Amino acid sequence: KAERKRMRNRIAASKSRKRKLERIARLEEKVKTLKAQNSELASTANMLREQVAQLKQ
Amino acid sequence: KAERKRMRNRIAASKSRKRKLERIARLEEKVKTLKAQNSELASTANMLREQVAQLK
DNA sequence: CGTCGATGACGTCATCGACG
DNA sequence: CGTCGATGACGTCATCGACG
């Protein structure tokens, strides 16, 4: 029945808008975490140039 | 006139959806680039461990 | 071939801060 | 107070591939 088809679709649309919402938050969360990782790797590098300056003489 | 308000809001919705799309594309591209940088810095570190090894 | 759930695309409403 | 553009939340349509 048509009437009921649309009814189910209204629900489908609601979950769909919801997954997209989660997907976007996942993305922003990935960006935030990749940034912290960068900083860590960047500092670790200097922590290593440090050790390379000590062994330097 | 109520009619016209709705015509305009129709256009406005097209822009809005368009910008949300562009915004999501940005997030996706950022994830991609941050991953690349991540790699560079990771291997660079090992390059420096290599260089810290050469000092023994 | 008829149906299902997922999705992209779209128009509409409700609501917001800003403007005068 | 009316109005404006932007935008979040919806419901609807068209279309998909999968199923039987």
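Throughout, chain B uses Swiss-Prot numbering, with the displayed residues spanning 254-309 in order.
Heads up, header says this was done by X-ray crystallography, 2.2 Å.
Quick reminder: no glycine exception, Cβ is built from N, Cα and C everywhere.
Taken verbatim from Swiss-Prot:
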type    : residues        : note
MUTAGEN : B:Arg272 to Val : Abolishes the synergistic activity with SMAD3 to activate TGF-beta-mediated transcription
MUTAGEN : B:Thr286 to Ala : Complete loss of PAK2-mediated phosphorylation; when associated with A-2; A-8; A-89; and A-93
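Other Cβ atoms within 10 Å of the Cβ of B:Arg272 (mutagenesis position), summed over all protein chains shown, number 10. B:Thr286 (mutagenesis position) and B:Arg272 (mutagenesis position) are 21 Å apart (CA-CA, integer value). Around B:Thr286 (mutagenesis position), a 10 Å sphere centred on its CB holds 12 further CB atoms from the protein chains shown.
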